[PDB]
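Notes for the one structure printed next.
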Amino acid sequence: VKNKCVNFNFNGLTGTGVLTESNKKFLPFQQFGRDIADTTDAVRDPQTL
Amino acid sequence: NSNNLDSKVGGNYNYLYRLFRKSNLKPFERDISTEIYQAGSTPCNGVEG
Amino acid sequence: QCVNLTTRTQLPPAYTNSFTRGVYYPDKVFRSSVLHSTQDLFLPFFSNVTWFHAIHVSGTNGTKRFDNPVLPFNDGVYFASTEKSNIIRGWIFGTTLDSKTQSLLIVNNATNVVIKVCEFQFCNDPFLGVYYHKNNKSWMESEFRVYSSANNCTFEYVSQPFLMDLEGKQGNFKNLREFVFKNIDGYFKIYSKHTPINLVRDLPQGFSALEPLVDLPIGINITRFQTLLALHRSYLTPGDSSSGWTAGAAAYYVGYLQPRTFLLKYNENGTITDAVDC
Ligand SMILES: *[C@@H]1O[C@H](CO[C@@H]2O[C@@H](C)[C@@H](O)[C@@H](O)[C@@H]2O)[C@@H](O[C@@H]2O[C@H](CO)[C@@H](O)[C@H](O)[C@H]2NC(C)=O)[C@H](O[C@@H]2O[C@@H](C)[C@@H](O)[C@@H](O)[C@@H]2O)[C@H]1NC(C)=O
Ligand SMILES: *[C@@H]1O[C@H](CO)[C@@H](O[C@@H]2O[C@H](CO)[C@@H](O)[C@H](O)[C@H]2NC(C)=O)[C@H](O)[C@H]1NC(C)=O
Ligand SMILES: *[C@@H]1O[C@H](CO)[C@@H](O)[C@H](O)[C@H]1NC(C)=O
Ligand SMILES: *[C@@H]1O[C@H](CO)[C@@H](O)[C@H](O)[C@H]1NC(C)=O
Ligand SMILES: *[C@@H]1O[C@H](CO)[C@@H](O)[C@H](O)[C@H]1NC(C)=O
Ligand SMILES: *[C@@H]1O[C@H](CO)[C@@H](O)[C@H](O)[C@H]1NC(C)=O
Ligand SMILES: *[C@@H]1O[C@H](CO)[C@@H](O)[C@H](O)[C@H]1NC(C)=O
Ligand SMILES: *[C@@H]1O[C@H](CO)[C@@H](O)[C@H](O)[C@H]1NC(C)=O
């Protein structure tokens, strides 16, 4: 579910927020992205990649 | 407990443990050497005594 | 099997300066447009790095350098390699390079990549070797003189087959391969990076973050390592397999990692483009 405020469980990482399409290009070994506050602000979908 | 599997009436001697090591093992380190340990000041030459 | 090479000229060891190389991604977390401070095993900036050559220059005296010594493995190794003919074939890691203790072999057999933790009776002069045929005008792998016997092991991995052409290219170094090897908690961490580059002699100056390559569950004691190279044999340089060889032009540089705090810069694309050694 995108563009809506939902609870999400991505690969065991639980949280609440709105998921939107990202322009970030993750490296093949990377799964999560964090900001300067160490909070998960980007995530790779385990299925759609 | 695996007494019903790893125990034998005459004695199960297929399981070994390392004794007399020069230094403590590092975490997640494996030592399978069979060199004779030198406990005293007399050098050993591959024989036990 | 075990063959010691001869006719090697004696030269003093060479030392160079590592400017900003050896930086790798500390973790697998994406960061963009940030300045991240992290403490880890890094190669110090502008460090004194040992330099080893592989070259055969003919003449009345000339120089025949084939450097494959046993170097210490203290806390982590930065291994840079400038080559054009794929001279460097791999490495061996261990404490006593014999059947007494287990050792890790990471080699390229010119067809597959073999990573084996096994009890190896390594040769005093281990190497690999291709042969050049005048009629074929092609180079084929013919010699594998790394270890004498393999026994009492756990770890085996063979990569998918490939070609990996063995032609003896001449000119400038066209490949720079950087590796970071660490031995932490029974895990062999390998980080890798590749750069085209174009220069003659020394290590190129620049910045290139090394990406994680492999996490081998090795679990052995490692204090020393030796680089396994590749030599050339053909209708020229005749001999009896101990002196009848020539070394393709290549260089490799060895540095040692220390626990340091680094401030890395992640650009808008998530790539580490610069670092500061505090
Ligand atoms: C470690 O290696 C020992 C020797 O292997 C033999 O010699 C090699 C050079 C090679 O030729 C190999 O093919 C040979 O099989 C293994 O064998 C044991 O060695 C001890 C001497 O230290 C001897 O007393 C045992 O009888 C002999 N056992 C066997 C089955 O060959 C070791 O095997 C294990 O360790 C033994 C202590 C014993 O528990 C045996 O049942 C085990 O399989 C090797 N140890 C390992 C692989 O952990
Ligand atoms: C890993 O191997 C090194 C070298 O083989 C060990 O260091 C040796 O330790 C012994 C005593 O334990 C000393 O007598 C030697 O002089 C040491 N040699 C070197 C080069 O340091 C080290 O102890 C081993 N580590 C483990 C956990 O077994
Ligand atoms: C299963 O996961 C893979 C990711 O590797 C993805 O490509 C594929 O579309 C997924 N299949 C389904 C039915 O979701
Ligand atoms: C290489 O030199 C070593 C010296 O320690 C020797 O033990 C070994 O037998 C030599 N290899 C040969 C002669 O093939
Ligand atoms: C590097 O170390 C060697 C000896 O280990 C020394 O001779 C050389 O001067 C050092 N390099 C620099 C730039 O100081
Ligand atoms: C290298 O080793 C692999 C497996 O160990 C083998 O399949 C391959 O043929 C070898 N390459 C040679 C002998 O050139
Ligand atoms: C030339 O190549 C063929 C196959 O690639 C091989 O059978 C032959 O032995 C090669 N020539 C020589 C002199 O080795
Ligand atoms: C980041 O990526 C974009 C698109 O691929 C590119 O235009 C830009 O130059 C890149 N930035 C850097 C610093 O390489």
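Chain B uses Swiss-Prot numbers throughout; the residues present, in order, are 437-485.
So this one's electron microscopy, 2.4 Å, going by the header.
Note: Cβ is positioned from N, Cα and C throughout, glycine not excepted.
Feature annotations, reproduced from Swiss-Prot:
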MUTAGEN   B:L452 to R  Increased resistance to neutralizing antibodies. Decreases HLA binding to NF9 epitope. Increased binding affinity to human ACE2
MUTAGEN   B:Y453 to F  Decreased HLA binding to NF9 epitope. Increased binding affinity to human ACE2
MUTAGEN   B:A475 to V  Increased resistance to neutralizing antibodies
VARIANT   B:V445 to P  In strain: Omicron/XBB.1.5, Omicron/EG.5.1
VARIANT   B:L452 to R  In strain: Delta/B.1.617.2, Epsilon/B.1.427/B.1.429, Kappa/B.1.617.1, Lambda/C.37, 19B/501Y, Omicron/BA.4, Omicron/BA.5, Omicron/BQ.1.1; Contributes to cellular immunity evasion and increases infectivity
VARIANT   B:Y453 to F  In strain: B.1.1.298
VARIANT   B:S477 to N  In strain: 20A.EU2, Iota/B.1.526, Omicron/BA.1, Omicron/BA.2, Omicron/BA.2.12.1, Omicron/BA.2.75, Omicron/BA.4, Omicron/BA.5, Omicron/BQ.1.1, Omicron/XBB.1.5, Omicron/EG.5.1
VARIANT   B:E484 to Q  In strain: Kappa/B.1.617.1
VARIANT   B:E484 to K  In strain: Beta/B.1.351, Eta/B.1.525, Theta/P.3, Iota/B.1.526, B.1.1.318, Gamma/P.1, Zeta/P.2 and Mu/B.1.621; May enhance affinity to human ACE2 receptor
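Structure with Swiss-Prot features highlighted.
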residue: B:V445; record: variant position; Cβ neighbours (10 Å): 5
residue: B:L452; record: mutagenesis position; Cβ neighbours (10 Å): 8
residue: B:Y453; record: mutagenesis position; Cβ neighbours (10 Å): 4
residue: B:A475; record: mutagenesis position; Cβ neighbours (10 Å): 8
residue: B:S477; record: variant position; Cβ neighbours (10 Å): 5
residue: B:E484; record: variant position; Cβ neighbours (10 Å): 6
When distances run from the Cα of B:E484 (variant position) to each of the recorded positions B:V445, B:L452, B:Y453, B:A475, B:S477, the nearest one: B:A475
Pairwise Cα distance for B:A475 (mutagenesis position)/B:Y453 (mutagenesis position) [Å, integer]: 18
Candidates B:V445, B:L452, B:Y453 (recorded positions) - the one closest to B:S477 (variant position) by CA: B:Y453
Rounded inter-Cα distance in Å - B:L452 (mutagenesis position), B:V445 (variant position): 18
Alpha-carbon spacing, B:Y453 (mutagenesis position) to B:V445 (variant position), which is rounded to whole Å: 20
